[PDB]
There are 2 protein chains.
Amino acid sequence: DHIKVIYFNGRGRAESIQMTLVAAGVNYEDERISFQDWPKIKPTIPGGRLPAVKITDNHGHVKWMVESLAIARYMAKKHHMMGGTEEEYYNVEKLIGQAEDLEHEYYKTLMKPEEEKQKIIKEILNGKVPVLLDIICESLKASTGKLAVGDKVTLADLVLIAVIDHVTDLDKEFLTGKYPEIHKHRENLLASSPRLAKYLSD
Amino acid sequence: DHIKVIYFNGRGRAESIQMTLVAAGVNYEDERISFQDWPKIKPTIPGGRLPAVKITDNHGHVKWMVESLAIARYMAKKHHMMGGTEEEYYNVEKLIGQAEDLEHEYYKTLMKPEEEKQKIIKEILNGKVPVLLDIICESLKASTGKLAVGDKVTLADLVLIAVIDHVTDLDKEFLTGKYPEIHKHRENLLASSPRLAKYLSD
């Protein structure tokens, strides 16, 4: 059973799939597609969208998975990272929802020239971004554990760190001296998962 | 127990919470907040965002739930509408993800001056809207049952009907003589759930 994570963007939507697998201690192969080869690769991907995950058993049979956060939730559920109670499940989804709202602001900046980019970044960093970071800070405070939901790793944790890194991609100093719970979350996450600590260092 | 669904909106994000409860045969109270009353209501809502769900027990204890699709997933999970196996769960999340991509196109048209709204409606209906509808059609085909995932109601079913109604909101004729599996899905869904059939007329 061989897992291939097929994607173009190293900083993209595959991050949540890769981090789930890393934290789960699961081997996989990264297959990165270049812009140049995409037109030729597209018709070979069911649904024609990346990221996608190709799973090949030892009899050469192929199962395809599409929709990156659906894949990540499947892999997370399989390896006990989607909450241990229905209440924890709710809170996992709550924080994923909140991080996706933040991610969607980051998305407004993508594929622009110098400006719109500069103009968008400025609008989002003064608008919804700080509101959303505050909401996430309070969700983290309300955890019954040291992590986003309880004390052990969930998808909510990995989705969060990926989205924060996009925020800092826009303004590296944006969270400096602020959102201590968010910095504290990352410290704590890296402690609970040497694997992810290792992966993120590399 | 007493469930209150607090929202704007209407044809908004509350639809998936309400449809889930309706399909689960769970009673609840709708509390609709006017634009005029929102400034005074906001500080009483944790996180200051709607939709939100206020749950009051017999002892007058108050539990708040936020993030509408996290709420919808909680309620769906509690009532066996999130798939019966891990593969069914992945497929529920797959279709939810696909419908939300469609929903995001619909969102580009909201709160616009009619000028650019007309321009946006025209832009998406020729762009990603039919691409996404085709993807959803193929997802429905791949179901092992008559509904989006298997033969029984899941959150994916309700998210799909809500989003398709938004598309027809933009162009009431867009799916006429097209996407037969989508028409077929809705045919089937109302059959499988007399409760929802009722709600969707009433």
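In chain A, numbers come from Swiss-Prot; the residues present are 4-205, in order.
Per deposition record, X-ray crystallography, 2.0 Å.
The backbone N, Cα and C atoms fix where each Cβ goes, and this holds for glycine too.
For the mutagenesis of A:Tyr10 to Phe, Swiss-Prot gives this note: Loss of enzyme activity. The structure shown keeps the original residue. Less than 8 angstroms from the CB of A:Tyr10 (mutagenesis position) sit A:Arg16, A:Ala17, A:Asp33, A:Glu34, A:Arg35, A:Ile36, A:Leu53, A:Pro54, A:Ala55, each of them six or more residues away in the same chain.
In the three-state DSSP scheme, A:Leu53 (glutathione binding site) is classed as coil. If you look up Swiss-Prot, you'll see A:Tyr10, A:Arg16, A:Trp41, A:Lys45, A:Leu53, A:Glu70, A:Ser71, A:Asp104 marked as glutathione binding site.
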Exercise for review: Taking chain B as the partner, extract the recorded positions from A:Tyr10, A:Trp41, A:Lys45, A:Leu53, A:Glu70 whose Cβ is under 8 Å from a partner Cβ; order them by sequence and answer 'none' if none remain.
Suggested key: A:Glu70
**Study point:** List of residues, in chain order, with Cβ under 8 A from that of A:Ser71 (glutathione binding site) and at least 6 apart
**Key:** A:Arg16, A:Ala17, A:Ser19, A:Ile20, A:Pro54
Revision key, fill the gap. Cβ neighbour count within 10 Å, max among the binding-site residues A:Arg16, A:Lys45, goes to A:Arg16
Review point. What is the total of other Cβ atoms whose distance to the Cβ of A:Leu53 (glutathione binding site) is within 10 Å?
Key: 23
Review point. What is the total of other Cβ atoms whose distance to the Cβ of A:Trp41 (glutathione binding site) is within 10 Å?
Key: 12
Practice item. Determine the minimum-neighbour residue: among A:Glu70, A:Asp104, listed as binding-site residues, which Cβ has the fewest other Cβ atoms within 10 angstroms? Key: A:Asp104
